[PDB]
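Novice: My questions will all concern the structure given below.
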Amino acid sequence: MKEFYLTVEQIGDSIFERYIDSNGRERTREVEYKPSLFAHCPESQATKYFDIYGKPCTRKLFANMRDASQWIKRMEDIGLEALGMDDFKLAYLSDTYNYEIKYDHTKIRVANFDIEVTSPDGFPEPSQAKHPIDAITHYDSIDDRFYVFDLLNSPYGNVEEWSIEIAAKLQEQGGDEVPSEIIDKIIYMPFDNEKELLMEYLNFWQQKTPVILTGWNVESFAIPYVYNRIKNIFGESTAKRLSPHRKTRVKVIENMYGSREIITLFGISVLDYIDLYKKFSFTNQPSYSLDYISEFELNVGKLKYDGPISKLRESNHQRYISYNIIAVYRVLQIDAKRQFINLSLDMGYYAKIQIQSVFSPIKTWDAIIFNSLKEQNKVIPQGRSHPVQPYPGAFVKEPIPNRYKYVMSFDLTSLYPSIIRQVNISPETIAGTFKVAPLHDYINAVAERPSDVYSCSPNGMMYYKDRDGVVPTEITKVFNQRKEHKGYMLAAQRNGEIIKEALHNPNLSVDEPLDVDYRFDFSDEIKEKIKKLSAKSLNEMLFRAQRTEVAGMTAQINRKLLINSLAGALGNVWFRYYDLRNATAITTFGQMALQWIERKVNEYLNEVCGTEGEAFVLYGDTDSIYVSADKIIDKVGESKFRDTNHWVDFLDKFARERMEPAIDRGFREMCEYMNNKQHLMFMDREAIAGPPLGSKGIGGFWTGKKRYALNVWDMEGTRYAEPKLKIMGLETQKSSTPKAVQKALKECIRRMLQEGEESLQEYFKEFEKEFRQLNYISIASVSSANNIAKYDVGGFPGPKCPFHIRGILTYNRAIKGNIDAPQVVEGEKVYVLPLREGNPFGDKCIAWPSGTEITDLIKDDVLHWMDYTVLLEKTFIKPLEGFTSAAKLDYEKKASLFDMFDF
DNA sequence: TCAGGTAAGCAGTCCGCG
DNA sequence: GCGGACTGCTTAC
Ligand SMILES: [Ca+2]
Ligand SMILES: [Ca+2]
Ligand SMILES: [Ca+2]
Ligand SMILES: [Ca+2]
């Protein structure tokens, strides 16, 4: 089989590589790699190396990597560009693996782990590491085994051996409910003493050294704790055994106030699952506890225990150990669903980077382009210093706040990447500039045609049409991968709606799930078989359909993020190909495209209605338009439609057969106008929105830019079994909005769009009646807390102190001596509650770490001094007043005199 | 901690305002 | 009270 690398590090003049050989085996080698960099040479030296601009360069092959980095510095102080790959381990992989890598994940050791530490004096600080490590669970992907290291004897308590039998039992039964399917995969190892546990945990680590190391907060807690504790007990060097090359780099001290620790282990790729999740999941969560993410992702219950975690081992050692095991498995379960490890490996190997570099699209693109250019004997330019400068982005139309009954939206496929490819935007394809007319003049096709020769953007930039730039070329490859994955994702989505529909009339039989591939649209045969299936079978098929969609999503949305990040990276000063003339060439072209097509759609729809100057496009943002379909419905009748699906069908047919071809001609003309390389402005119908036929629903509403709600029946060709609310930007969508209030507001909106005003009014009264009885957490606001030290003058609130930062300082002055109180962590999220004046906390709000209950000692005083009135007004009533007034509806009646009375 | 991006809404602070 | 200048935060794209 084909060779592939696992990890690569540069340690002095040595490249340290772990890899898989042609026989499927893991090996390791130290290489004194001889790197090459480049200088511009006179037009006399018959060389085969040229820069991207086509200017000759002489190759300089250094004896070692120290001399190369030295040469770079000497070139700088001489004022001359030193061209080539300055990150030598990237050059090394390029040379060593000069082909498209075909990797085998089965041969990659993926390890998932976590530890436990009992601490009777606050959060067991990883930097200090003064409390014994009393549990470690380590899952090895290759063995498929959960290795459990359990400490029986400690200064903080002598405990009994963990029991797999009790662990397997359900919590209803007094067990711990360790999932049944991993019980036979647990290798349990107990210990008389902390030293012999750590030594054995070092041995096995050498025997089964992780390539990919992950888990939950492993970079921030587990890795620095295991390192530092072995450092405090055995010393250094023995601690360095965690590295296959026995080289670590402690950073780290990030104060104030303060004061944490981060460890780099050379030869291991640390992909903290929390960081994978933040980057690739496309969520923004109110909490990042494993308990909260697991519930969200997997619908599993929280890991409940009695009393503080500082006394859990002592009071229930059994549960302590089970919960440590379960924590490790939850990350595996989250990953089986989300498949971020798979995604990290796909990308890392495609770019030929260290896998942990997939967090950086600048690194990723730098290596993709480097490899692309090297393969053509081209030489990459030196990275340069640039000042951070603002630059313009997208156009967003100002909507008239109103209700909008029937709406069809249209949106461009992969806009910024498509623009890159259409205009041929690249560092080396810059041809020149032209005199820029105001944007409005290009939008209205009245300005002089910019060029008859080059491919233009309305920001004044001209590009060669003839040759293909490296940026278009490489963005195209990844776009085509995204297209394929998105194709699978939408098929699984359509298939999911087929099953949901069938679930309306499930059959009374038994009966097995059909053995189908959910990535492909169901055939008629399969759809007929589906209509005959039981609920049980249908439900299992739905789960599989949704799992397939989710995998499809991860694959597609993160390739979209990658190619979009190339557009953004042209505007980041740390990118080798940073160029604001290219970054704005995209954004400005996008502004023109949107407004150009708004004009063409209005003109077409006016033409077909035989009118003039009516505005049909009601809104647009970046690359999308929203078109009022009222007249289209009202012209044919409304009573002529047998059902909702009949008019959805009608609008679908209209957009496809009438509007899309008009849109197609419009954009083709724009391409000619800008004399672009390739027409790639492909705008397809996205949403079809409206109220249920015969209802009093308002269908949709806008309050302002980036703030609207729509009742959608079809999204990009997915005909839903039940209408879906597409709500953008409103409080329902915000992670700062209380949990209960998100749901309440969504139901307010549902009733507005589907059922109408009386229905809303009925619901409002119900929620206002129940509010005070809801759980304090579910009704608490959420906020990230940055720069706490900046507004800490007391610790009392300083000048212009943010409301939530005030809450945090009010918190800190209540849990002063409390050793068992959780500390707010700079950058993390907090719940925030208003307090009634006169309260004992001495301020108008209290904030505390999100995802946790507030401490026992102060909990009851928060509850008694909570200001429900101010809370209900802030989080529920005020936003709702925004929605309803834009929609021209009331959530409440009158006031006003009577009353009437009954007696 | 160390390197995609901009546009833009709302919560809240502070203060001007006869 | 409301509004404008401003910071902070979180969203749409
Ligand atoms: Ca789009
Ligand atoms: Ca099968
Ligand atoms: Ca049926
Ligand atoms: Ca869009």
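Per the header: X-ray crystallography, 2.0 Å.
The backbone N, Cα and C atoms fix where each Cβ goes, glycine too.
Pulled these from Swiss-Prot:
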BINDING   A:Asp411, A:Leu412, A:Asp623  Mg(2+) 4 binding site
BINDING   A:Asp411, A:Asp623  Mg(2+) 3 binding site
BINDING   A:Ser414, A:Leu415, A:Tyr416, A:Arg482, A:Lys560  substrate binding site
MUTAGEN   A:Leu415 to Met  No effect on base selectivity
MUTAGEN   A:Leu415 to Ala or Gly  Decreases base selectivity by several hundred fold
MUTAGEN   A:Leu415 to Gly or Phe  Increased misinsertion, increased mismatch extension and inefficient proofreading
MUTAGEN   A:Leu561 to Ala  No effect on the ability to recognize damaged DNA. Increase in probability of nucleotide incorporation
MUTAGEN   A:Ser565 to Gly  Increased incorporation efficiency of correct dNMPs; when associated with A-567
MUTAGEN   A:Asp621 to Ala  Drastic decrease in the efficiency of incorporation of dGMP
MUTAGEN   A:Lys706 to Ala  Almost complete loss of polymerase activity
MUTAGEN   A:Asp714 to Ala  Complete loss of viral replication
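Quick one: where do these features end up spatially?
Specialist: Around A:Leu412 (Mg(2+) 4 binding site), the same-chain residues at least 6 positions away in sequence with a Cβ under 8 Å from its Cβ are A:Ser418, A:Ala593, A:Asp623, A:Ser624, A:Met681, A:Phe682, A:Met683.
Counted within 10 Å of its Cβ, the other Cβ atoms near A:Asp411 (Mg(2+) 4 binding site) come to 19, all protein chains included.
A helical conformation is recorded for A:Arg482 (substrate binding site) in the three-state DSSP classification. Residues within less than 8 Å, Cβ to Cβ, of A:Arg482 (substrate binding site) and separated from it by at least 6 positions along the same chain comprise A:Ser414, A:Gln556, A:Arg559, A:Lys560, A:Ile563.
With a cut-off of 8 Å between CB atoms and residues at least 6 apart in sequence, the same chain places A:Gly590, A:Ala593, A:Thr622, A:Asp623 near A:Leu415 (mutagenesis position), listed in sequence order.
Annotation note: A:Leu561 (mutagenesis position) sits in a helical segment as assigned by DSSP.
Neighbour density for A:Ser565 (mutagenesis position): within 10 A of its CB lie 18 other CB atoms from the protein chains shown.
Packing around A:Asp621 (mutagenesis position) is summarised by its Cβ count: 19 other Cβ atoms lie within 10 angstroms of its Cβ, all protein chains included.
Annotation note: A:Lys706 (mutagenesis position) sits in a coil segment as assigned by DSSP.
When secondary structure is read from DSSP and collapsed to three states, A:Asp714 (mutagenesis position) falls in the strand class. Residue environment of A:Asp714 (mutagenesis position) contains 23 other Cβ atoms, counted within 10 Å of its Cβ in all protein chains.
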Novice: Among all chains shown, work out which of the recorded positions A:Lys560, A:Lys706 has the most CB atoms within 10 A of its CB.
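Specialist: Output for this query is A:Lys560.
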Novice: Expressed to the nearest Å, what is the distance separating A:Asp411 (Mg(2+) 4 binding site) and A:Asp714 (mutagenesis position) at their Cα atoms?
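Specialist: With distance taken Cα to Cα, A:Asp714 (mutagenesis position) is 14 Å from A:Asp411 (Mg(2+) 4 binding site).
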Novice: Using a 10 Å cut-off on Cβ-Cβ distances across all protein chains shown, tell me which of the recorded positions (A:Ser414, A:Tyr416, A:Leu561, A:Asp623) has the largest neighbour count.
Specialist: A:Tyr416
Novice: Say you check the Cα of A:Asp621 (mutagenesis position) against those of the recorded positions A:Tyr416, A:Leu561, A:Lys706, A:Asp714; which is nearest?
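Specialist: Nearest in space to A:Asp621 (mutagenesis position), counting only the recorded positions, is A:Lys706.
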Novice: With a radius of 8 angstroms around the mean position of the C-beta atoms of A:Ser414, A:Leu415, A:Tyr416, A:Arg482, A:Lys560, what other residues of the same chain does the substrate site pick up?
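Specialist: After dropping the recorded site residues, what remains is A:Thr413, A:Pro417, A:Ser418, A:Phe479, A:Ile563, A:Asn564.
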Novice: Filtering A:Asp411, A:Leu412, A:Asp623 (binding-site residues) by proximity to ligand 4: which pass a Cβ cutoff of under 6 Å to any of its atoms?
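Specialist: List returned for ligand 4: A:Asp411, A:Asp623.
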Novice: Quick one: which of the recorded positions (A:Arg482, A:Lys560, A:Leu561, A:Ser565, A:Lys706, A:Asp714) have their CB closer than 6 Å to ligand 1?
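Specialist: Near ligand 1: none of them.
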Novice: In the same chain, outside A:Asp411, A:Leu412, A:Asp623, whose C-beta lies within 8 angstroms of the Cβ mean position for the Mg(2+) 4 site?
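Specialist: Neighbours found: A:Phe410, A:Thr413, A:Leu415, A:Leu594, A:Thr622, A:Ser624, A:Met683.
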Novice: Quick check: in three-state DSSP terms, what is A:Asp621 (mutagenesis position)?
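Specialist: Once the DSSP labels are grouped into three classes, A:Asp621 (mutagenesis position) ends up as strand.
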